[PDB]
Structure formats: C-alpha cells, structure tokens
Amino acid sequence: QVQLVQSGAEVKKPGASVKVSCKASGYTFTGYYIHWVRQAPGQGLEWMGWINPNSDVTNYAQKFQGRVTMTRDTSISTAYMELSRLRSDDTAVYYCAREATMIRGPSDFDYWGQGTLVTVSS
Amino acid sequence: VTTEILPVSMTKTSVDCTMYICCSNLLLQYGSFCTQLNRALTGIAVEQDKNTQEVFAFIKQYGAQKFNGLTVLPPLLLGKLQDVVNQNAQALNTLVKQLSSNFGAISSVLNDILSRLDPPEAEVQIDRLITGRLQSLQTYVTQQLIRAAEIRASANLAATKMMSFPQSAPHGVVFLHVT
Amino acid sequence: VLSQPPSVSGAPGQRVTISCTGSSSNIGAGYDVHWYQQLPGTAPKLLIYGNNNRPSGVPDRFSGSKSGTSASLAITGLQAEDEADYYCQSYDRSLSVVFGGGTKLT
C-alpha cells in the first residue's frame, strides 16, 4: 500500500521556520506530486503549494508566495516544507497529500499524510 | 486431437526520452522518471524476446518524430492471440490518444506554450504537461508489466510443454495434441 | 474561492445534497471537481474523484455531478457515521488547486 508519514509536532516561536518532513512509501516517489495543504483548527482546508519531485518547480498560492519553499529529496523519498517568517495565524495542521495519476487534466489527492500540529505562540 | 493456442510474445515497444520529453534542458529536469520508464519498457521488450527464444528454441501506421518518440522495436526472431494483439493495440492507441490531450494546459504543443505565455508561469505549465505525459507512460508501463507477467506465465507453460505437434502462430504457438 | 453552504442538517434515512459553486475559470473551464470527507480528529479521506467516479472502500450512497460552473454531491440514506466535514475542490487556469469551504453535515 501507499503511505505518507510526517514528523512530530513543533512548538516554534514567532519568527522561526518549520522543517515539516513528509516521507512517502509504497510508490515511486519520482513522478506523481506532493502537495502541502494546511488546516487551521476550527476552519476549513486551505491550500499551501505543490512540489513536483521530478523537476523541483513549485506552485505556491498567492498568499504564501515568498515565505514557503518546498524541497524534495528523492534519495530518501521525502519532501521538506520550510514556511519561513511564522506568525500567530500559522498555527495549523500541515497535511501532506499526493496527487493521483493524471488522466485528462489534473486529479484528486489520492492518499493523505499524518497530522503535523505546528503551534506558534509566545 | 485437441488444439490449444498459447501466447508467447508481445510487441516490443521502446521509448526514447530525448524527443518524447522535448532545448535539452527539459531532458535534464525530467530524465530520471523517463529513464525508469524506458528501462522498464526495454525490460518488457527483452522479456518478450527471451520468451520467444525459450519457447521456440498505432502499429499499422508505424510499419519516429511523428509519434513523439513512441516507437516499435521489431523482434530479432485462434482467440487468445487475438486478445493479446487487440489489448496491446488498445493500450498503445490509448497512450497515443492521451498524449494528444492538453492535460489542462493552454495547449498540447511545446511551441505555443513558450510563445504567448510568460516564462515564470510557463515553467509550471510545461511541468504539468510533460509530467502528465510521463504519468500516462507510467500507466502504460504498469499495464505492460501486468500483461507481461500474464504472457510470462503462459510462456513458461508453453516452454514446459515443449503426442504433440507444434506450429507457429502470430505472437504465439499452437499445439495439436493427438490422443 | 469556491462558495459552499456553511452547514447542513437532516434526520437519518433520506437524501440530502450539498453544492459547490465557483467561477468560469476553475469549474466552467472544464477542470475536475473532487470531494473530500474529513472525520473529526483525523486526516481527510478521498471521497469522490473524477466528479462521478467512486473509489474503493466507500459505498454507493455518495454521488456527484457537474453542470457548467457548479458541482453537487448527494447522500442517500444517511446514518450516524456520515456526519463529517465535506470539501470540494477544482483547479484553475494557473492549475493552482482551490478548496471550497467546510460543509458541516450534522
């Protein structure tokens, strides 16, 4: 089977950056896609950005442009997230999802990762 | 006398990444995944070749730039064979039909996507397009893996079967079992 | 980007429909709308892909459709397990995925 597992929680203070790692197993990490979507507690899912493991070209949302840098390491099949310059509104669960096989245009997020709670406060 | 038909072969389809992906900078970005796909496809082709060797001892239009580098390798050497040929042709035709799709891009060709649209968005657009074609080739590779396993099992069965009189057949063998 | 009702209610045992309204650039452009189920306390799970298709592990009571710039999910014969958050999504002309709001089927 295909599973995506994340690292532990972070209690990073404001001004720091996260290193949220997504290990992918059971499938060829080269190919497919690794999307990052965050969910603040009490609100709906809003996107962050996708990395393509083949080329390392990103697509962030216009809100997260310039603060988030997705990096992939295909040797260990792990996608790192770096959300720099945290504020108090960034306390959220940072899900790591995998886009499915693309037939006639882009498709769903076939498996989802674990829940990384990044809490940011004084 | 009972007649049985066993598939031995499948059409060898190798893919050259250099004109399948394409500049020569797109090859550097997208070469790893296409290299795994090409290695799997030539493994399938060599598997079919030793299947024929062990047992015995779009295809109409192709018979390479017109097909985006999706070629057919000729081997160096009645119902079931018809399914083998028909689903092989269906897989290849579905692949060719699926490269023609834009895959959500502004166009399905590489000339126009670098022409009327800006480079910092064109990088994302071209990533979507070429990685989508590579995922289509991945689906084709997975289907050829499972089908190559099926004709592999049939080929070892025919090799163990090789009174009985054998005759050759398109992509397979036929046995006349006298009893 | 996609506009959805905040929450929907109903007794168990009948059909209830939730909607997903977007612009012409992301649903009306032909992009596939997908639906997601989130149980409380866990990661969201794939519910509907390919706008009408249904994956494994999920029964046939969930259904989906599009029309122009709209999409719709329906559940038939609701029970005590189907109260969970539902989301819809679509891709845009920049091929940037947008999620809808959270629908609290309660």
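We number chain B the way Swiss-Prot does; in order, the residues shown are 722-743, 749-783, 833-838, 852-865, 945-1029, 1050-1066.
Just so it is clear, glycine is given a Cβ too, placed from its N, Cα and C backbone atoms.
According to Swiss-Prot:
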VARIANT   B:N764 to K  In strain: Omicron/BA.1, Omicron/BA.2, Omicron/BA.2.12.1, Omicron/BA.2.75, Omicron/BA.4, Omicron/BA.5, Omicron/BQ.1.1, Omicron/XBB.1.5, Omicron/EG.5.1
VARIANT   B:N856 to K  In strain: Omicron/BA.1
VARIANT   B:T859 to N  In strain: Lambda/C.37
VARIANT   B:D950 to N  In strain: Delta/B.1.617.2, Mu/B.1.621
VARIANT   B:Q954 to H  In strain: Omicron/BA.1, Omicron/BA.2, Omicron/BA.2.12.1, Omicron/BA.2.75, Omicron/BA.4, Omicron/BA.5, Omicron/BQ.1.1, Omicron/XBB.1.5, Omicron/EG.5.1
VARIANT   B:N969 to K  In strain: Omicron/BA.1, Omicron/BA.2, Omicron/BA.2.12.1, Omicron/BA.2.75, Omicron/BA.4, Omicron/BA.5, Omicron/BQ.1.1, Omicron/XBB.1.5, Omicron/EG.5.1
VARIANT   B:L981 to F  In strain: Omicron/BA.1
VARIANT   B:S982 to A  In strain: Alpha/B.1.1.7
VARIANT   B:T1027 to I  In strain: Gamma/P.1
Of the variant positions listed as B:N764, B:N969, B:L981, B:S982, B:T1027, the one whose CA lies nearest the CA of B:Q954 (variant position): B:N764
Spatial neighbour of B:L981 (variant position) that is closest, considering only the variant positions B:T859, B:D950, B:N969 and their CA atoms: B:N969
Rounded to the nearest Å - Cα separation of B:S982 (variant position) and B:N969 (variant position): 16
Most Cβ neighbours inside 10 Å, all chains, among the variant positions B:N856, B:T1027: B:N856
Surrounding CB atoms that lie within 10 Å of the CB of B:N969 (variant position), all protein chains: 16
Nearest recorded site to B:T1027 (variant position) by CA-CA distance, among variant positions B:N856, B:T859, B:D950, B:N969: B:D950
Candidates B:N764, B:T859, B:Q954, B:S982: member of the variant positions with the richest Cβ shell (10 Å): B:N764
Three-state secondary structure, B:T859 (variant position) (per DSSP): coil
Residue, out of the variant positions B:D950, B:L981, whose Cβ gathers the largest set of other Cβ atoms within 10 Å: B:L981
Nearest recorded site to B:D950 (variant position) by CA-CA distance, among variant positions B:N764, B:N856, B:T859, B:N969: B:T859
